[PDB]
Each structure stands twice: as C-alpha cells, then as structure tokens.
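Reviewing the structure listed below.
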Amino acid sequence: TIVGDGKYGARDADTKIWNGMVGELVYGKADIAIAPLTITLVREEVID
Amino acid sequence: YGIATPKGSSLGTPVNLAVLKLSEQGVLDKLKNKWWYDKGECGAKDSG
Amino acid sequence: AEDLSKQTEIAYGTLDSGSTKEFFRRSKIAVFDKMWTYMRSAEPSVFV
Amino acid sequence: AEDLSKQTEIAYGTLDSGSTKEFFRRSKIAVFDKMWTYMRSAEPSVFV
C-alpha cells in the first residue's frame, strides 16, 4: 500500500499528531514499512 | 559497531535512545573528529 | 566539503526544509559550521 | 594567526602558564580553537 499524503512524516509541533508513513505504523493502519525511513531520535521513540 | 547489552536487560531502551541522541547532537562526530585527527601525527594540513 | 569551505565562487545549497538543512545549523564541526555561515547570508538564495 | 593555522611547518608556542595559554583553551573561535588543538598534541613541547 502507498501512504496517501506522500510524506515520510514527522510529529506536528502543536497537535502532537504523526502524519505520513510513521503515522501509519504508530496508529496501526499498516504493520511494517520497508521504505527510506531515516533513523532519527524522534522516530525511534514511537516505532522500532 | 554497536554498544552491546545482555539479552532482555534493562539497558536496552535508554542505551538505544542515548546513541541516537549523541549522533543527533553531533557528539559522536566531534569524538570521531578528535581521536582520529586531533591525536594525529600527520594531519591533513601537515602533509598539505 | 573541506574544499567547498575554502572556495566560495561555487555556490552550494540545500532544500528549504528537511534533515539536510537541520544538520548544518546544529553542527559544531570546524568545517560544517563555517559551511552553515556561508549558507546563512548569501543572496540570491542557495536554498531551493 | 589565520596563516599560522593553515601552515603547520612553523611551530608556534606559549609559556607553561599564564593568561596566554588560558586564552586558547577556552576559546570558541574557528581560528583560535584549531590553534589550541595544534598546541595540544605536539611534541617536542612548544610550551616554554
């Protein structure tokens, strides 16, 4: 499946929501993401 | 190269969150810029 | 990129946002921090 | 001293103690901090 918004996604500053493909792994709309997902700190604490 | 921990130990989550905080702040780079080039007998300026 | 530091007739730039711009801004390396100062005050904009 | 930074076949030094040695150690300037790293690991001693 292709993520709809076309973003890798980062945490919004105010609403604290995730968009994009990490928004599908945290919120459970998909089970795994084999994609160019750059290892950072803000993405380590929400998905492994 | 990875900092190792025994399997299932309590230092699995904070050690992992520490290394990605060090590479974020550039502190791994400033410690790799140093021990390979500060203690370097012939620097790139030196042969230059 | 050491030779991009000492030769400023070639204009180097990054994208308007992303992890690439955010790398040089928080950098404390002698090469990369000087390469962010040149990005900081150069007009026409190197940021695409 | 900018040309003492980029030309390390001339050996520059300070005295063993005093305010002159203590200036480069706490310095956060791109020229002077690199001029303290060259003082830091050069033997025979430039510190007289």
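Just so it is clear, chain A uses Swiss-Prot numbers, and the residues here are 464-511, in order.
Even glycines carry a Cβ here, placed using N, Cα and C.
Annotation of the mutagenesis experiment A:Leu504 to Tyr in Swiss-Prot: Promotes dimerization. Strongly reduced desensitization.
Note on A:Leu504 (mutagenesis position): other Cβ atoms within 10 Å of its Cβ, all shown chains, come to 15. According to DSSP, A:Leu504 (mutagenesis position) is assigned to coil rather than to any helix or strand.
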